[PDB]
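Engineer: So that we are looking at the same thing, I have put the structure below in structure tokens.
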Number of protein chains: 4
Amino acid sequence: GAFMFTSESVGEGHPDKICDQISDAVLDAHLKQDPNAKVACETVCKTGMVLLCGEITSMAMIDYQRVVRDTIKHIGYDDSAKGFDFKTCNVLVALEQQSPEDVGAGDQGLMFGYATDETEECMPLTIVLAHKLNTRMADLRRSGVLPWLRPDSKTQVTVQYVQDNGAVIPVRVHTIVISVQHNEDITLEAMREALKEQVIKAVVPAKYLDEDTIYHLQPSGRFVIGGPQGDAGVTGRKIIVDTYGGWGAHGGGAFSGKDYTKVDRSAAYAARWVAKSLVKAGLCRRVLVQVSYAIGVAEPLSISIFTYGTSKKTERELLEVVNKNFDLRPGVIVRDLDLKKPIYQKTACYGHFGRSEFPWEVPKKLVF
Amino acid sequence: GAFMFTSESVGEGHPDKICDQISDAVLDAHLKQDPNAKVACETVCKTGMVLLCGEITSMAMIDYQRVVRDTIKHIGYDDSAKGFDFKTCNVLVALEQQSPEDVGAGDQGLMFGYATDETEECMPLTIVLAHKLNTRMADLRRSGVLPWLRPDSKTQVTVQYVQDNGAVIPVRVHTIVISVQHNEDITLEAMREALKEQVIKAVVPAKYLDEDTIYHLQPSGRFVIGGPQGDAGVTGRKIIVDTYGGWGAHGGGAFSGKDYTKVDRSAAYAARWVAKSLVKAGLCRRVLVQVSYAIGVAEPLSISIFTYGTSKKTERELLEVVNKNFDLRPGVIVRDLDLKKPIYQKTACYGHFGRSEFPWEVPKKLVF
Amino acid sequence: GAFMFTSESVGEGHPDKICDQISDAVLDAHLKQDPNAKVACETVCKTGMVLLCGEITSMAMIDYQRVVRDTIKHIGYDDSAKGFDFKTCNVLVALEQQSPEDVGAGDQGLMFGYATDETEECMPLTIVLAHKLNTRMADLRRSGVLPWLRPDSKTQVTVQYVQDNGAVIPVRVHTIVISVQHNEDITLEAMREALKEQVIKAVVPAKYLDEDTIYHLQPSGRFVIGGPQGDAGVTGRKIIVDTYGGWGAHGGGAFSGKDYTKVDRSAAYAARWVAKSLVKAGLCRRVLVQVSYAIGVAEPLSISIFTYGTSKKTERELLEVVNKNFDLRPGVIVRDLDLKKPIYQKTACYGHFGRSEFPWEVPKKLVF
Amino acid sequence: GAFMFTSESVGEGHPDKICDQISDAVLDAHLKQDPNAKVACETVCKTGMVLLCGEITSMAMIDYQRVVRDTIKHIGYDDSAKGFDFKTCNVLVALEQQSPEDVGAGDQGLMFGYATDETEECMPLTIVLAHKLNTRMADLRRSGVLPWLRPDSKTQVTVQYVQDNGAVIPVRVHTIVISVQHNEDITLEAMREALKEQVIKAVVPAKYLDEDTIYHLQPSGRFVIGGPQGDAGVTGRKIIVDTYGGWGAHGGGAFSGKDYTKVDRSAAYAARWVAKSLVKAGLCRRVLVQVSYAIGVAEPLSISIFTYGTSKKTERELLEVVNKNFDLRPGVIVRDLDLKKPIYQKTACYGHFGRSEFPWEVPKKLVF
Ligand SMILES: N[C@@H](C[C@H]1CO1)C(=O)O
Ligand SMILES: N[C@@H](C[C@H]1CO1)C(=O)O
Ligand SMILES: [K+]
Ligand SMILES: [K+]
Ligand SMILES: [K+]
Ligand SMILES: [K+]
Ligand SMILES: [Mg+2]
Ligand SMILES: [Mg+2]
Ligand SMILES: [Mg+2]
Ligand SMILES: [Mg+2]
Ligand SMILES: [Mg+2]
Ligand SMILES: [Mg+2]
């Protein structure tokens, strides 16, 4: 039942992603000394100018200058011409910091969860490739293989699909668009060649690459001193690339900068968890689990499982499976998913869903 | 086939929405003197501090101080204690301004369109009510009826649904959560009473209000000097409340601050247009139109119509209907939808879709 | 030998003075926990926006938000309309903080010292009155006597003089100009009356007030929401009001924000010390002591005493008196003057010289 | 009657001086299109971040981005590593601009004027050399002779004096301290050599250089990426280096950023004028003219001439000479000195007094 789809992703150098990372870096820095630290912060950046805003109630001694500059260094901004230098950039900290199982969900909410068997990660091929494409570039950057590669990058992958008496099977990569920051001493011809052979063909399964697959490598020509500027960088502005690449559903809640007590993060993770668990347990090939919460109430206020006719069990057979295998109460989620651990920074880029190294990405057994 | 859903919206005073409005106000200010002005700007705010960033190639004389302060005044920030005063706030302008039909779509893209017959607006009841709830509060604020009401507000509406051999039929409003900024001289008891009788019951159809409907009015107590701080307001961070309240699909593209040449805005509008037209023409009760574009190419690179079995025509009968009634090329879209007109500021709040006063909300005839 | 002179001073609310105080407040906050803390910071403010910049090598835990907001509170900025509210203003901290007798003067320098017997403080009448005028207003503000009085103020005092076979004897106050911020509910007539009877006549000695003395109270009319704005506030920009009101000599070195190791502060204090000691010891009626330092060298590189023919001893009789009573080496200065003590904030306003509560203002014995 | 003195100066790259220049550049930009433009602005900078603040009532179209960036370019900040790049730095403009002979002096004031015959410029040798030292470095920088030389620099000159039955006669340069920013590829040994032979010895008269003269060239080692940060540059914070190097007297009024209607600038210029005229006319070898003004009154409120016994005429013979040759009323000053002309930027560095290219530096005839 043919149709096509496109998804995108950005590198660690993208202005918005730098803020997402810095905000989560501050979250990590607090969890390490106080796993109960209440973090609610965000970052704004603009050409060698980083603004740390936020309200965080914790009891840990943190050097915000150090945590912000270290994060910028990690990303790869050490030289001047790159558009950012952790040693010289302005780090304005306007942060306010205080000191002092059946909890109850804060704020009426509705979290979504999604999973599909088109890839081993249980995530849309389009977004997975988009992320992996950026990931590979960072590797070649940090390894030395492609020393002209700079932190800021953008990726778009559009794959042609076809349904299957249930749902979504990828056929081939229609076109790929990738833009990456770079050093001056490197020709546009050499860049485009390296992007096709060393990054694209090294991550995209042969099955999907074609003789007609369209490539748009460095379309707008040069991207040298670009760096993290883009008029301004902000936290929580890359909501779709942090999730499913526009495939599931999204209520609009941002992750980065918020601790484990905010249902926007935790419950979203939990919802992905059960979704991934369901397909992994063969109970379906594609699911859209919807978990609703009521302010004050701990136990979820109605969970809905949405298979696209890919399950043999039947919605409200699968719901009982979820109700017998999962306890989606906020407090239980953080305990089961180990959400007090400082893993949030690595979650701040290349997507929150898909990577197996995260608790919520480890499928639960599911006793049926 | 019961399930519940929740959606949210924010008032004109919400930090993020102030930026969305200011950014669009600058867009309007340029279109009025140069309908071909290239606008790409964004705003950041934080307690009496507004930062205007951006790159805009236009040929019009604009007083940015005037357009920013006027927008803040319009929102209702004239006094000190409200958390913003257009006469005293810092307006830092770091704006860079230059001077000098079958076009061709910029940037690989994938826009979504959605519509459902559950309301006359052809939008999800949950998001419509959420928006209208905030709209009414602004009316009572500007009329004088509720003079304690202040600009910043947040709304959440969760409605219980049930499918119907096709899709989505609202049954009742399960719970409503509304928080609004206010003046000191007004009791929490009087506020909650006014919110239920004068705002909620004056906008929510009797059919949906129940004896069990849950109300959470000013849940966190007092919201007085809670003016635009919310730890830094930003542009394009309220992506879901600007669209379908998490019902359709969203690629992640922001509207506010971008002119009509960016497919992220125009094409998204066009997609809504055809979606609304389809259901209005009785061709379906619920649609998810998906329009894809290829960088460089003008004509859309594959459009997909997604009915949920609510159409009698059959996808790839409806596609021809769309291909015979619509010309979704970027240039044609702006011409047909009159996208060079300065209506963008009023689009910057209370949702981009739903309100009939916008070109894209006027259903096209559809000759079949 | 008639001539006239004018001097000025500003209140604790003056933008520049707020920065001078905040900068010194941060200095105090460090000295209390590490008397060897190396402080080099400055502040910038602009309508509810305070920027703390600086490089400080210390080993003490300080809450910059607390030290900045507390200083703003102390000044009297607690309400909105006053142009500053310590509870709501933006405190952007871009501060960088590290951790780890015959010293030797840093930076080639030339410090000046001045003293005259026209007042018991051994300071020019013009500047003393100018300071006292502002001081009294703060008292009436903090006591409650004049509750309409606000933090920002400016004072100018011009006195008619006459020489005396030596130097400078004040005759009468020619004119007084005073401007002070205020609340709305207070008439311009009532303000001007209170300024003349309760502030001016309560501080200016009867001997100097005349029937011709000119008064300019609130000349520019109203000064309500003025507050600390004045387009921006800065540290070290009120160099003359911090010293002698334009009577001695000034090399241009700023005090506030610099610790006791900077000769610009310490040596300047030391120079005032000896000047005050000389006149107090009857060795002269007016002196301008000039102390020069050489980078690297500890012992002062030539000290010059400048009496205006008011001494009977004779320059280079008085120099030996100074060389036999004083050891102006940097390290000795800080030890003798107890410069590691946190008294710098109270030094940040109403003048550094004159007030007896400071070590350098306590005359040394002088054995001759 | 031996004594020593020291004075300092800073290059066009010094943070404070960059602000002084930018502020005056904006003043020039307005005068060129509206000689009656009311300018009152100031600048703040900090590592690739320039903030333009101010209130200016004028009727001229100015591109503040252009005037700020052009000024930074002129100074020599075009590359990244230099600590500033006019093409990449953040120029935040928070400027507010409106549109619409016997005047009367604004604000009670007291301006000082000074001149001495120790140099042809009629300025203290110490400050003249200090300025010229920096000037030469800029020449070698802009010529190409010393291509490693960067914009930021600081200079200190201490000369040994001796009185003369009147006053001040320089004997020799005791020590010279000079620090200048530089490129990486240049040894500390080569820099110090070039500073002594090509800059110092090329500007300092042989008569003053000695075999004992102490040189401190690049004392603190390397000053590479020491670009404009110096923990925030500001306008009007270099008050003494803009005048007499601590030789005359200074009330504390800043020049840069203020138009010709502010007595702080105009009258100060006028006072220098008469001082220079007096010594040039042989009426004295050293003068300290003191001009006082009364708010509202046009004609100066008492002018005092202070010779140090270097005149044969006698104070109150010289006063009549001044009263018969000069009309120091504000309006007349601007007319006679051509103060509506855009020469203020070149006045913003290397000193306001001394250079003959300025109107006030051209001695008036003086008919006696
Ligand atoms: N910086 C932009 C592209 C550069 C080349 O203009 C980006 O995010 O891809
Ligand atoms: N704020 C100015 C005066 C006010 C009345 O215009 C001052 O520093 O005196
Ligand atoms: K945007
Ligand atoms: K968002
Ligand atoms: K100034
Ligand atoms: K100064
Ligand atoms: Mg993107
Ligand atoms: Mg492109
Ligand atoms: Mg970019
Ligand atoms: Mg002053
Ligand atoms: Mg006045
Ligand atoms: Mg003021």
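Since chain A takes its numbers from Swiss-Prot, the residues it shows come out as 17-116, 129-344, 346-397.
Quick check of the header: X-ray crystallography, 3.1 Å.
A Cβ is built for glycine as well, from the same backbone N, Cα and C atoms used for every other residue.
Marked as Mg(2+) binding site by Swiss-Prot on the basis of a large-scale study or a structure entry: A:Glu24. The ATP binding site feature in Swiss-Prot is assigned to A:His30, A:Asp180, A:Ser181, A:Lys182, A:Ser248, A:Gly249, A:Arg250, A:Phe251, A:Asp259, A:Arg265, A:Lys266, A:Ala282, A:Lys286, A:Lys290. Feature annotation from Swiss-Prot assigns K(+) binding site to A:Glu58; the stated evidence is similarity to another entry. Feature annotation from Swiss-Prot assigns L-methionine binding site to A:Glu71, A:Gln114, A:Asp259, A:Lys290; the stated evidence is similarity to another entry. Recorded in Swiss-Prot as a mutagenesis result, A:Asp180 to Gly carries the remark: Loss of S-adenosylmethionine synthase activity, but does not abolish polyphosphatase activity. A:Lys182 to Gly appears in Swiss-Prot as a mutagenesis experiment; the accompanying note says: Loss of S-adenosylmethionine synthase activity, but does not abolish polyphosphatase activity. Here Swiss-Prot describes A:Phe251 to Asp or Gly as a published mutagenesis experiment; the accompanying note says: Loss of S-adenosylmethionine synthase activity, but does not abolish polyphosphatase activity.
Walk me through where these features lie, including what they touch and how far apart they are.
Structural biologist: Non-local contacts of A:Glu24 (Mg(2+) binding site) by the CB criterion (under 8 A, 6+ apart in sequence, same chain) comprise A:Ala158, A:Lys182, A:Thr183, A:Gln184, A:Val185, A:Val269, A:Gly273.
In the three-state DSSP assignment, the secondary structure recorded for A:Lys290 (L-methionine binding site) is coil. Applying an 8 A CB threshold to same-chain residues 6+ apart, the list for A:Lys290 (L-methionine binding site) reads A:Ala56, A:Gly134.
Under the three-state DSSP scheme, A:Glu58 (K(+) binding site) falls in the strand class. Of all Cβ atoms in the protein chains displayed, 26 besides its own lie within 10 Å of the Cβ of A:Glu58 (K(+) binding site).
Listed in sequence order, A:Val26, A:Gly27, A:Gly29, A:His30, A:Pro31, A:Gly99, A:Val208, A:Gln209, A:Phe251, A:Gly254, A:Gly255, A:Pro256 are the same-chain residues at least 6 apart in sequence whose CB falls under 8 Å from the CB of A:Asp180 (mutagenesis position).
The secondary structure of A:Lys182 (mutagenesis position), as reduced to three states from DSSP, is extended strand.
There are 18 other Cβ atoms within 10 Å of the Cβ belonging to A:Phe251 (mutagenesis position).
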Engineer: Return the residue, from the listed recorded positions A:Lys182, A:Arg250, A:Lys286, with the maximum count of other C-beta atoms within 10 angstroms of its C-beta.
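Structural biologist: The residue with the densest Cβ neighbourhood is A:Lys286.
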Engineer: Among the recorded positions A:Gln114, A:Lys182, A:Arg250, A:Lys290, which ones place their CB within a distance below 8 Å of a chain B CB?
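Structural biologist: Contact set vs B: none.
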Engineer: Of the binding-site residues listed here (A:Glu58, A:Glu71, A:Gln114), which is spatially closest to A:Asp259 (ATP binding site) when Cα positions are compared?
Structural biologist: A:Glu58
Engineer: Can you figure out which of A:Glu58, A:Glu71, A:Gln114 (the binding-site residues) comes closest in space to A:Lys266 (ATP binding site), comparing Cα atoms?
Structural biologist: A:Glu58
Engineer: Reduce the DSSP letter at A:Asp259 (ATP binding site) to three states and note it down.
Structural biologist: coil
Engineer: If you count other C-beta atoms within 10 angstroms, which of the binding-site residues A:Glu71, A:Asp259 is the most crowded?
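Structural biologist: When each Cβ's neighbours within 10 Å are tallied, A:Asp259 tops the list.
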Engineer: The deposited coordinates stop at A:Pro116 and pick up again at A:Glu129, leaving 12 residues out. What Cα-Cα distance does that leave, in Å?
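Structural biologist: The gap of 12 missing residues is bridged by a Cα-Cα distance of 21 Å.
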Engineer: Any idea what the Cα distance is from A:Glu58 (K(+) binding site) over to A:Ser248 (ATP binding site), rounded to a whole Å?
Structural biologist: 31
Engineer: Round to the nearest Å and give the CA-to-CA distance linking A:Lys286 (ATP binding site) with A:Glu71 (L-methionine binding site).
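Structural biologist: Checking the Cα atoms of A:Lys286 (ATP binding site) and A:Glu71 (L-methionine binding site) gives a distance of 10 Å.
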Engineer: If one measures from the C-alpha of A:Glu71 (L-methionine binding site) to the C-alpha of A:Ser248 (ATP binding site), what distance in angstrom results, rounded to a whole number?
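Structural biologist: On Cα coordinates alone, these residues lie 40 Å apart.
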Engineer: Long-range neighbours only, meaning 6 or more apart in sequence with Cβ under 8 Å: which ones does A:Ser181 (ATP binding site) have?
Structural biologist: A:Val26, A:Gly27, A:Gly29, A:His30, A:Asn162, A:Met165, A:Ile206, A:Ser207, A:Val208, A:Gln209
